[PDB]
Each structure stands twice: as structure tokens, then as C-alpha cells.
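For reference, the structure is listed below as C-alpha cells.
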Amino acid sequence: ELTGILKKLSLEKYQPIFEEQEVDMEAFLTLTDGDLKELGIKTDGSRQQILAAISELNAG
Amino acid sequence: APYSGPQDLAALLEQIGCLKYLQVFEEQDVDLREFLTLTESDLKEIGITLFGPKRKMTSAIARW
């Protein structure tokens, strides 16, 4: 699930954003770079890692 | 019948786990037909202020 994905990326510091914004897995898998910026994840590397994770999950 | 659209707004919201917003729509007299015409900023203006539910709704609108 989401918390596990962030844990594996060492990005659990962003978990409170997703929780408060009620981003479930369905919504999470639709997130773009622009969406992550809007949610407040301003660090480029953080977005790169999250998007890479999303990409692998959606692959196929 | 399988794979047909939702019969009404409650049905759509149930499908996307957003029934917590049904009464907000009802208070604005937004039924299924009107809901399917809304844009992202329309949803925000009605009170769907959180990213997750608003995204599931814009996805549903595009879907149906």
C-alpha cells in the first residue's frame, strides 16, 4: 500500500500529505509531476522517485 | 446490466468511495447529470477541497 511504497523509497516524511489529502491508491497512481508539486512536494528528487515508483506500478 | 454507468449520483459516489460528499451535492441540487458536467474547479468551489476525492471525481466524470 501507499505507506509501504513511501517507506521503501525512504520518503515516509511525505505520508502526512497523502493522508490528509485523502489520496488512496487509485488516486495515487494518477499523480503527475504537476500534481506532486501542487500537493507540496517541492523537492525535484522526491518527485522523481515517487513518479518512478508510480510508473513501475502502472507498467503494462 | 454489466458495465453500464451508475444509475444516479449516489451510485457513482459509492463506486469511488466518496459517499461522504453526497449531501454536499444534494444541498446544491447537483444530480448525476449535472455532476457529469462539472470541471475540477467546479468541484473545488462546491467544497471538494481535498486532492484525493476531487481526483477520483474528475476521473469518474471523464470515465462516464
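Here Swiss-Prot sets the residue numbers for chain A, with the shown residues being 777-836 in order.
Method on record in the header is X-ray crystallography, 1.5 Å.
Placed from the backbone N, Cα and C atoms, the Cβ positions cover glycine too.
Under the DSSP three-state reduction, A:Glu798 (mutagenesis position) is assigned to coil, being neither helix nor strand. Its Cβ taken as reference, A:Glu798 (mutagenesis position) is surrounded by 17 other Cβ atoms within 10 Å in the chains shown. According to Swiss-Prot, the mutagenesis experiment A:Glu798 to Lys carries the following note: Loss of interaction with ANKS3.
A mutagenesis experiment is reported in Swiss-Prot for this position, A:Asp811 to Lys, and the note states: Loss of interaction with ANKS3. The Cβ of A:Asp811 (mutagenesis position) has 17 neighbouring Cβ atoms from other residues within 10 Å, across all protein chains displayed.
Annotation of the published mutagenesis A:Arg823 to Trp in Swiss-Prot: Loss of interaction with ANKS3; the original residue is retained in the structure shown. A:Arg823 (mutagenesis position) has a Cβ environment of 19 other Cβ atoms inside 10 Å.
On a Cα basis, A:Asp811 (mutagenesis position) lies 10 Å away from A:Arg823 (mutagenesis position). Annotation note: A:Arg823 (mutagenesis position) sits in a helical segment as assigned by DSSP.
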